[PDB]
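Enquirer: I'd like to ask some things about the structure below.
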Number of protein chains: 2
Amino acid sequence: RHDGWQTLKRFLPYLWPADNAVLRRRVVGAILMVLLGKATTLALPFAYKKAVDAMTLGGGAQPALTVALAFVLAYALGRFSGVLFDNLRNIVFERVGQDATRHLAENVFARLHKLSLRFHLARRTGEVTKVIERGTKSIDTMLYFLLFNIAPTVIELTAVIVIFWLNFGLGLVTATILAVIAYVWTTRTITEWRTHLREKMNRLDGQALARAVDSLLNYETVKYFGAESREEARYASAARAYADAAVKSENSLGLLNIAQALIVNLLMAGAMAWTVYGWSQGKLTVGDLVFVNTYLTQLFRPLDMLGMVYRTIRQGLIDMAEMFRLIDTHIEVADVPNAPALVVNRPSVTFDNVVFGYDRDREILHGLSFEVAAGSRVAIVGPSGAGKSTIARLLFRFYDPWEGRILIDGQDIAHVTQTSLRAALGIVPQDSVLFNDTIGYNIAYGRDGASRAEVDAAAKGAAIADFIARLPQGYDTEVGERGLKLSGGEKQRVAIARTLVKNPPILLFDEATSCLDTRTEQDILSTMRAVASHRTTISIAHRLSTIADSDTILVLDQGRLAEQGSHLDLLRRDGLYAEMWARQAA
Amino acid sequence: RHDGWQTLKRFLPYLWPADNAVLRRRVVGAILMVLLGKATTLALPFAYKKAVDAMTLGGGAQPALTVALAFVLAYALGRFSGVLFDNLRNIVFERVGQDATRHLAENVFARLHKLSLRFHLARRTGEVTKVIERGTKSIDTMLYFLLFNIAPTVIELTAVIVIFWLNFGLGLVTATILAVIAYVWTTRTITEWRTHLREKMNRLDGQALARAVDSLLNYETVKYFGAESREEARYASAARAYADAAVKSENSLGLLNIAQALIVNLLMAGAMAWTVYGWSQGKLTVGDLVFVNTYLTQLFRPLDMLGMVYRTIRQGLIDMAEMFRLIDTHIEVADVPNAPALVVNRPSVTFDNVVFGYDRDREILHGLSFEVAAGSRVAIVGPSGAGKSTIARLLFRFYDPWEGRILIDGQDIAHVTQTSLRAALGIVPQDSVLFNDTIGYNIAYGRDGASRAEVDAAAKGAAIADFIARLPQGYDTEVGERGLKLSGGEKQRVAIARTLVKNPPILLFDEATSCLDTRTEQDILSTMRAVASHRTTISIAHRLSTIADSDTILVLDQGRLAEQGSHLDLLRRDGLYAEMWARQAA
Ligand SMILES: Nc1ncnc2c1ncn2[C@@H]1O[C@H](COP(=O)(O)OP(=O)(O)O)[C@@H](O)[C@H]1O
Ligand SMILES: Nc1ncnc2c1ncn2[C@@H]1O[C@H](COP(=O)(O)OP(=O)(O)O)[C@@H](O)[C@H]1O
Ligand SMILES: [Mg+2]
Ligand SMILES: [Mg+2]
């Protein structure tokens, strides 16, 4: 049983790359700068003590000031050299720190892309925004505070213990040890209490800000129902709660600082009083008193932030463990063990006794079996909740069937590589998304090495090349958010051009026209009929009139195949498809 | 320059609430605690200097050991009392600070709700989240640093100048003043340079995080086209750019700290050398050396944060000026001074020669005039660019016509109060949004004092009460984002129930069923026909079959009224409406 250390040890390869010489040399130089700065900050109070002694004794300077002048100049130069070494170590190590955190983030990103519905379960705007906005900052803060506050403070504490032992290590060493122990214990307990209060304050702040954002984003609704006063009172109550929580949190912070100062000042009083008492017996000089003062101040100056340091290090460790846990996530999606590549020569589709559900307590597909001939035009229709979008998702193997299988060209898609499987399939879903880039990039996204000629051919096949030609920047016009806005038909056409760039043998149109206007619907339906020239096409449409010209139609009811056949045959059977068509006919 | 001064002058009423009591006593107590803490931190180095003097001389009315012990105990007690006074001032002032920031945020929110057009111009995704998350933070840090670091430092600097003059020579004062001036100047220049580099770093960080979020949110699309490697490389390039920018920023911070330490330690060397030189000539005592040391350290330790303080003060002033500008924003559509409340006795609608456009360079409504009789069921149809949603928006007076007007019950809507006008109108738009709360709240949002019984009646009239009854938590079920997800039909039903709770005499259905399924479409169309019992109803639909039963049909083309009449009459006319109906016949 062990954590924390384990986590830091897994992180250490990122800090210690063993692939970049320069970075290891920089880590060594940073440690050397740590040592130099600590040595200088320990040496300068000795210089101050010797200057004071020269002012109170005769020393080795005949005017006695020369030694004092030299030593006060040495004290000032030591302060400057300590700060210089600290900033030099920061400068040298910052590159290694940034590179380590960047590599960790890249690994987490690459693993996230491999997870496949670990997100479909949780894709809340708040969760995504919070995670992606916090991840790097938490680690940066934890790493910096740990490496450049705990280790330097530990080194300084050990060196101060040694020096304090050599020079009256009878009682002051015990006193400083007791003071450090009490300080750390009190800081830790009060910091845990303060972290509880801080979490409550942060929750209230998030609630108030979320209420404000929801109000401003729904301004149209507020005006529609005249709820300005109600929303104002709501936000005012939330802000009052947040203010009370913040007041209590800052009062707890004040108590923490008061206790810290009490401990520190008790140690200072004891040490200085004991030192001057020893001076009265002639044991020690006054420079020893100033020495003790400066040593204690230099020791406890980093510990002033100790509560914040502890809290931030804890949070960073938690978040780093979270990142490693995300990396150590099993991929339920595909087995693909030594899988051979899928070779689609005749693009047929087979559903063999497919039984599937999202959760074990509810069941969707009760043994659905059907055949889609290669090159045929097939439609998939059904009422709400029929599960045809689940058919679309299972064809791409977003899930694996519990009891059944899916075949492409007669080959089970569960036994082939995901790359070859998804390379043979193109899909245009109901809600098509555009990347935040130029139209040229959005169209070329279909294939990696996509050339300009292929992009032009796809824009021509999607009947959108003329629309792009009329744009001022042409293919370099940025679309999506923070860019040029496109109509729903334009988004669907860009998606069609993307899938054409991909050029897959099998195509799925999942309610492509479900939210377009009738003119645009007819235009893009003609475009889709044109694009279905030499491909196997499956059109999952809600409106039956849009797919009446299909080679065959599959009617789904309650997750099973109720009816199959051509439009005229299904109408003549006077069944479920005929009932739906009759309802929609007028 | 002077904008920050005007900003602080505008803020001062919030900090010092002239017309307000008790919080002013809190402010006075906080200032008194500031004064006590500064006095104690100035007094303790005198105790240290006198302790050193007692240790270096052999005289004194009382035993040198007694006086030395008393003075070191006084020094420790002064340190403790200074920290105690600082924490007490923080605790006392936190209430006033939180209340002032809350009142500022409330005023900004209230003024933001009283603006109509500027929302659409500023709807960027990062825009809203960034401003809402950052405004209060910026104000808080700037206020804290100003009131508790700069002003105490100014008091301490004046007191240190006075004490150095009274107890030391004109030259120590001259040197410390020149050093403070050089420190401030260097800090200012380097902090401006650092703010430039830091802004570049933040922009690159935002770009990298936005790329990561866009990749992860479009995971389905990335899998559709097998672009995992491309997305990884894009994120890696963005992260490398961000890492380089961060490295340069932290190197600039190191340079700033190096310059600050150089100035401070040059002043320290000069002052200490001058003090020991004056002591060697008998001008000053040896305790004066430690006195000067402690005074300079206590003065310049808070100035270590001067760069961050300056940057935060600048950002807070900018953001506060921006908030005050938001409060001092002119309303486009403002009420007339003595506007009477709208009295709807006969809910007719009249558009007389309405000419309107969003921008003066483009024009949408080319003098549209029409009459909607009270209690009648009217439909408004047209192509995608006809501009009928602009009719819907102008009915609610989101804008004012350029040349023309709109009447409700014979009264110009531009001459009545906005509240009564919008209270007399209810609207169900195509994309209805839910507030982040329970369904009971989402339905009761129609009216302020909406009861649970009114919610039940509205859910019954919207044919959604049974759907809510089958939910486990019933009306207390949280819906919308970060909650239970509802289908488009369910959201439209909740919106209809909301408008029913409002119970307005005039209803507008703006393409409410354009994205619903057929069974839900028929159910919600029957619901709309039912709820139109004693109300004037205007149904703006693109699909003619959904509004064929309307009393009359208004056909819009190119922003003008092309055809008017009933469904049968317009079909008989064989015009534009007949052409659209024939095209849709399918
Ligand atoms: N992420 C999910 N978690 C749980 N249940 C789901 C999820 N997605 C879909 N379902 C359920 O599975 C069913 C699948 O039907 P669906 O494919 O949506 O039909 P259609 O394609 O006609 O809308 C739906 O009724 C829905 O209730
Ligand atoms: N906020 C806006 N600023 C500028 N132009 C707009 C804005 N909103 C819409 N438009 C343009 O004005 C026209 C208004 O049409 P609209 O009434 O939205 O059509 P519909 O009634 O079919 O929704 C649209 O063609 C659109 O291009
Ligand atoms: Mg679907
Ligand atoms: Mg509209």
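By Swiss-Prot numbering, chain A shows 13-598, in order.
If you check the header, you will see the structure was determined by X-ray crystallography, 3.7 Å.
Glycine residues also receive a Cβ, built from the backbone N, Cα and C atoms like all the rest.
Here's the feature list from Swiss-Prot:
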- A:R206, A:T207, A:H208, A:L209, A:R210, A:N269, A:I270, A:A271, A:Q272, A:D316, A:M317, A:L318, A:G319: glutathione binding site (BINDING)
- A:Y370, A:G394, A:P395, A:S396, A:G397, A:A398, A:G399, A:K400, A:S401, A:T402, A:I403, A:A404, A:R405: ATP binding site (BINDING)
- A:39-327: domain 'ABC transmembrane type-1' (DOMAIN)
- A:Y195 to F: Strongly increases basal rate of ATP hydrolysis (MUTAGEN)
- A:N269 to A: Increases basal rate of ATP hydrolysis and abolishes stimulation of ATP hydrolysis by glutathione (MUTAGEN)
- A:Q272 to A: Abolishes glutathione-dependent ATP hydrolysis (MUTAGEN)
- A:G319 to L: Abolishes glutathione-dependent ATP hydrolysis (MUTAGEN)
- A:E523 to Q: Abolishes transporter activity (MUTAGEN)
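How buried are the listed features, and what sits near them?
Expert: Taking Cβ-Cβ distances under 8 Å and a sequence separation of 6 or more, A:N269 (mutagenesis position) has no neighbours in its chain.
Mapped onto three states, the DSSP output places A:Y370 (ATP binding site) in coil. Less than 8 angstroms from the CB of A:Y370 (ATP binding site) sit A:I376, A:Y411, each of them six or more residues away in the same chain.
A C-beta separation below 8 Å, combined with a sequence spacing of at least six in one chain, links A:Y195 (mutagenesis position) to A:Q272, A:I275, A:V276, A:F312, A:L315, A:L318. Under the three-state DSSP scheme, A:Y195 (mutagenesis position) falls in the helix class.
A:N269 (mutagenesis position) falls within a helix when secondary structure is assigned with DSSP.
Annotation note: A:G319 (mutagenesis position) sits in a helical segment as assigned by DSSP. Sequence-distant contacts of A:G319 (mutagenesis position), defined by Cβ-Cβ distance under 8 angstroms and a gap of at least six in the same chain, are A:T199, A:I202, A:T203, A:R206, A:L268, A:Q272.
Under the three-state DSSP scheme, A:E523 (mutagenesis position) falls in the coil class.
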Enquirer: What subset of the recorded positions A:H208, A:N269, A:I270, A:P395, A:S401 has a Cβ sitting under 8 Å from a Cβ of chain B?
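Expert: Listed recorded positions passing the 8 Å Cβ cut to B: A:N269, A:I270, A:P395.
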Enquirer: What whole-number Å value do you get for the CA-CA distance of A:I403 (ATP binding site) and A:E523 (mutagenesis position)?
Expert: 13
Enquirer: Out of these binding-site residues, A:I270, A:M317, A:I403, which one has the fewest other C-beta atoms within 10 Å of its own C-beta?
Expert: A:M317
Enquirer: DSSP secondary structure for A:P395 (ATP binding site), reduced to helix/strand/coil, please.
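Expert: Assignment for A:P395 (ATP binding site) reads coil.
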Enquirer: Between C-alpha atoms, which of these recorded positions comes nearest to A:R405 (ATP binding site): A:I270, A:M317, A:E523?
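Expert: Nearest by Cα distance to A:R405 (ATP binding site): A:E523.
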Enquirer: For ligand 3, pick out the recorded positions A:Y195, A:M317, A:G399, A:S401 that have a CB under 6 angstroms away from one of its atoms.
Expert: A:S401
Enquirer: Within 10 Å of each Cβ, count the other Cβ atoms and name the one among the binding-site residues A:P395, A:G397, A:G399 with the highest count.
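Expert: Output for this query is A:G399.
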Enquirer: Considering only the recorded positions A:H208, A:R210, A:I270, A:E523, which residue has the minimal Cα-Cα separation from A:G397 (ATP binding site)?
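Expert: When the Cα distances are compared, A:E523 comes out closest.
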Enquirer: Taking only the recorded positions A:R206, A:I270, A:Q272, A:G399, A:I403, A:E523, which have a CB closer than 6 angstroms to any atom that belongs to ligand 1?
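Expert: The ones that qualify, in sequence order, are A:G399.
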Enquirer: When you rank A:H208, A:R210, A:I270, A:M317, A:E523 by Cα distance to A:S401 (ATP binding site), which of the recorded positions ends up on top as the closest?
Expert: A:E523
Enquirer: What is the total of other Cβ atoms whose distance to the Cβ of A:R405 (ATP binding site) is within 10 Å?
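Expert: A:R405 (ATP binding site): 20 neighbouring Cβ atoms within 10 Å.
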Enquirer: Please list, in sequence order, the residues in the chain of A:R210 (glutathione binding site) that are at least six apart in sequence and whose C-beta is under 8 Å away from its C-beta.
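Expert: In sequence order, the residues whose Cβ lies under 8 Å from that of A:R210 (glutathione binding site) (at least 6 apart) are A:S261, A:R323.
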